[PDB]
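The structure appears right after this line, and notes come after that.
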Amino acid sequence: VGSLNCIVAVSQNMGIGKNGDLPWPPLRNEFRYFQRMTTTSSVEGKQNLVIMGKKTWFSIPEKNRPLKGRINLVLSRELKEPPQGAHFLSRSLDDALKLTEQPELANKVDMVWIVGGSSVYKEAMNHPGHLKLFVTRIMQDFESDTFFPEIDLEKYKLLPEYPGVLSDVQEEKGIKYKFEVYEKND
Ligand SMILES: NC(=O)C1=CN([C@@H]2O[C@H](COP(=O)(O)OP(=O)(O)OC[C@H]3O[C@@H](n4cnc5c(N)ncnc54)[C@H](OP(=O)(O)O)[C@@H]3O)[C@@H](O)[C@H]2O)C=CC1
Ligand SMILES: COc1ccccc1/C(C)=C\c1coc2nc(N)nc(N)c12
């Protein structure tokens, strides 16, 4: 148990997913940022924990499952075991978050990252303590069927910069995006 973080990429219309995939074409540098933010731990020997819902797990290409170099945990109210390739399954975010503090995971885990999708985000962002939201603002509209909740600029602060995050507008494949980090500490 290190810090609690959500990471998402979201279109100008708040879209995160379309038919079990992302709503925009592949953005390699965006995937690379995701990978470097979720995989990097400054503590040797540790890994970060990625928590996700079941549709989010299945949205990941099989070659990238489980997400390499991270401990993967899937949320589901139904599955009897973790899905093929996964090793953790929790019935709730509280259950998962509790599971981190021991019996055996808590000397292996550094940062905890919520990587989607909508319901998991809603609950984490609401979760009382110290929270950071890493949001890639995909600076146009895309047809979507899954959405990210509006961020309350009265509870969260927008940070002007953040270590290892590029602060200028980026562009790729003709699509502009901004990496943002928001922080709350209620
Ligand atoms: N742009 C981005 O940053 C991201 C995009 N996506 C996209 O979003 C979509 C998938 O997201 P979404 O449809 O929201 O689905 P989720 O990944 O949130 O999966 C929903 C399911 O997972 C379980 N689940 C979710 N929350 C909990 C919980 N708190 N406790 C127990 N189980 C839970 C369920 O399974 P059960 O029915 O078995 O209980 C529920 O049906 C895809 O299109 C994917 O590509 C996903 C992540 C990031
Ligand atoms: C199809 O989805 C994926 C495909 C490959 C690897 C990971 C993901 C997942 C689960 C999620 C993400 C893929 O790119 C992302 N960018 C940001 N900024 N946040 C995220 N949560 C993801």
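The residue numbers of chain A are those assigned by Swiss-Prot, with the residues present covering 2-187 sequentially.
From the backbone N, Cα and C atoms, a Cβ is placed for every residue, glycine too.
Every protein chain considered, the tally of other Cβ atoms within 10 Å of the Cβ of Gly21 (NADP(+) binding site) stands at 11. In the three-state DSSP scheme, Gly21 (NADP(+) binding site) falls into the coil class. Taken from Swiss-Prot, the feature NADP(+) binding site applies to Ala10, 16-22, 55-57, 77-79, 117-124, supported by experimental evidence.
Counted within 10 Å of its Cβ, the other Cβ atoms near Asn65 (mutagenesis position) come to 11, all protein chains included. Secondary structure at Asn65 (mutagenesis position), as computed by DSSP, is helix. What Swiss-Prot records for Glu31, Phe32, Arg33, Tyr34, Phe35, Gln36, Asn65, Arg71 is substrate binding site.
Among the features that Swiss-Prot reports, domain 'DHFR' is placed at 4-185.
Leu23 to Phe, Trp or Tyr appears in Swiss-Prot as a mutagenesis experiment; the accompanying note says: Decreases affinity for NADP and dihydrofolate over 10-fold.
Per Swiss-Prot, mutagenesis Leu23 to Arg is noted as: Strongly decreased affinity for methotrexate. Decreases catalytic rate constant 200-fold. Decreases affinity for NADP and dihydrofolate over 10-fold. Counting only same-chain residues at least 6 apart in sequence, those with a Cβ under 8 Å from the Cβ of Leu23 (mutagenesis position) are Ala10, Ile17.
Under 8 Å, Cβ to Cβ, and six or more positions away along its own chain, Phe32 (mutagenesis position) finds no residue. In Swiss-Prot, the entry for mutagenesis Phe32 to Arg states: Reduces catalytic rate 5-fold. Reduces affinity for dihydrofolate 9-fold; when associated with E-36. The structure shown retains the original residue.
Annotation of the mutagenesis experiment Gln36 to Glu in Swiss-Prot: Reduces catalytic rate 2-fold. Reduces affinity for dihydrofolate 9-fold; when associated with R-32. When Cβ atoms from all protein chains are considered, those within 10 Å of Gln36 (mutagenesis position) total 15, not counting its own.
Classification of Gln36 (mutagenesis position) by DSSP places it within a helix. Swiss-Prot gives this note for the published mutagenesis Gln36 to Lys: Increases affinity for dihydrofolate about 3-fold. Reduces affinity for NADPH about 3-fold.
Under its mutagenesis entries, Swiss-Prot includes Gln36 to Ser with the note: Increases affinity for dihydrofolate about 2-fold. No effect on affinity for NADPH.
Among the mutagenesis entries in Swiss-Prot is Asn65 to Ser, noted as: Increases affinity for dihydrofolate about 15-fold. No effect on affinity for NADPH.
Here Swiss-Prot notes a mutagenesis experiment, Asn65 to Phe, with the remark: Increases affinity for dihydrofolate about 3-fold. No effect on affinity for NADPH.
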Just give me the nearest neighbour of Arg71 (substrate binding site) among the recorded positions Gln36, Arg78, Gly118, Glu124, Cα to Cα.
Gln36
Distance from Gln36 (mutagenesis position) back to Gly18 (NADP(+) binding site), taken between C-alpha atoms, in Å:
18
Ligand 1 is in the model; which of the binding-site residues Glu31, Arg71, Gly118, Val121 have a C-beta less than 6 angstroms from one of its atoms?
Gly118, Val121
Out of these binding-site residues, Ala10, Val121, which one has the fewest other C-beta atoms within 10 Å of its own C-beta?
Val121
